[PDB]
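What follows is a short report on a single structure.
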Amino acid sequence: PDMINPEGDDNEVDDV
Amino acid sequence: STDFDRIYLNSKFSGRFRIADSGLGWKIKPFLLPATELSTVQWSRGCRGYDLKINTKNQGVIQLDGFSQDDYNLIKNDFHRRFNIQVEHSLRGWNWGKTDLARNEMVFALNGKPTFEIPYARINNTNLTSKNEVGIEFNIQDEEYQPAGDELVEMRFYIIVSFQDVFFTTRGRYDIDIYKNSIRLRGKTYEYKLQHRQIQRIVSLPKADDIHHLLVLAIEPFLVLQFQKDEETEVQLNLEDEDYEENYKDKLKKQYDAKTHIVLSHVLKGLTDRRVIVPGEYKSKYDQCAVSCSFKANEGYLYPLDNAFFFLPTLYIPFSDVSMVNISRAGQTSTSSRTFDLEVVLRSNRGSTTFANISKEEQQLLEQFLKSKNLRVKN
Amino acid sequence: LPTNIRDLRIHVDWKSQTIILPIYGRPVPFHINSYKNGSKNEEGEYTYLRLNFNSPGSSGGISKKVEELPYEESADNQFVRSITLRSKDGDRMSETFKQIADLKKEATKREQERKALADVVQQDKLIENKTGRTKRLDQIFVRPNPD
């Protein structure tokens, strides 16, 4: 919905 | 005319009113308001206490209250015969306004809408600052708990015997004065009024090093005053030589020179008309009068007496109220230096208080005092 | 009108985001944004409650500053600073004092609305192209839209 980048946005995966 | 016993007037209770052709008679000290003294009527439902709000030329505003909504068709029926005046403040609530000094009121007009009009009869004192800040401090005549209600103390705006230099803990330095039937505490913090009937007990105790004395006044929690041992100054009472004999029941003279804390304690005992509790004659370790102990992460002095033990928050454990006592101690090399503890349990309020950090000699003295007092020590 | 015709106890309303105070039997209205804060003190059996209002020297650290409510409306107007009263005769001052703290959210909403008054210069009135055809495209995406 935001489209930060045309190329791809963050996966939002948790930090190990 | 009409008669009603539920008319409220003046931080007080209700009164009575009487309508007449010549004027209005308001009785709380009867007062008469003539018909030639009224100027304007501000009776409206926009404010609380929907009744007549009349303006008078005798430096007072008749702010009568306690009338029903059906009385506006009745009381104005008494107004169309002679006065023939029709009754029409501020509702914006904004901080913007203008202060105007009237002949007897202080008009707060927020852009043509007057909001406040305080007469000068209830004013007590006024103070001013360098930044044109005006503070009016009043004293509402409170008579009972029920009839006083809510009362104002100070308003701020921007444009017998008395003592001095008294240090109190319940904390600061202020002054106290004794009235005919009250006591006024004044200072930079606040102003307080204390009744003699509200005061219950007064006691005086010394410190461990005997350099300062603590006066504990329990009023129904307890106010503690610390005084120096060098306070030896004379005091005088601003009263008649014959009236003071009847006032204090000839307990003390008008002029007397002694310790100031002892004089204050004697004055409190004379005013309260109750027996005082002297400190006990029991001696602690190294000829001390109290034992230091830790409670609520605070160091305090606990001292026994004839009927109760006082720990200085300030707590009082009575001998009759405490159901049982017990002593706990462990086995170690450091057991002789503040390791034993004493716990007292009371079933009247269902409360247990434990005082730890007691040495061997202090515990032996406490056990000797308990054996002398024949208290129940659980094992 | 108020919750009751009589006002022996201090009643505070939260829907209008304002309060009414009887100044010794004389009611006056005040705004939640016009009031700064409040505090209470207890000494023995005496209780003193103070309510400090928002004004020059109280709302702002430096006097004669720029304030949206007090100073932008009128930079040289008289304002109230604080009031004090006693509620030691009744154990109902806490319920009235909780509503004053509940009105702080409405005061913050009023402050947010006052800061929303900034950037007053806006677009002019727009006339649509009524002179025949208008130029358009298809398949156009727009990024700063709230869609």
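The numbering of chain C matches Swiss-Prot: 544-690, in order.
According to its header, this structure was worked out by electron microscopy, 3.7 Å.
The backbone N, Cα and C atoms fix where each Cβ goes, and this holds for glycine too.
There are 20 other CB atoms within 10 A of the CB of C:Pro565 (mutagenesis position), with all protein chains counted. In the three-state DSSP assignment, the secondary structure recorded for C:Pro565 (mutagenesis position) is strand. Record note (Swiss-Prot), mutagenesis C:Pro565 to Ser: In spt16-4; induces a spt phenotype characterized by depletion of many mRNAs; when associated with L-570. The unchanged residue is displayed.
Here the residue is the original one, but Swiss-Prot notes a mutagenesis experiment at this spot, C:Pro570 to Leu: In spt16-4; induces a spt phenotype characterized by depletion of many mRNAs; when associated with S-565. A strand conformation is recorded for C:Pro570 (mutagenesis position) in the three-state DSSP classification.
For C:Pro570 (mutagenesis position), the Cβ neighbour count at a 10 Å cut-off comes to 18, with all displayed protein chains included.
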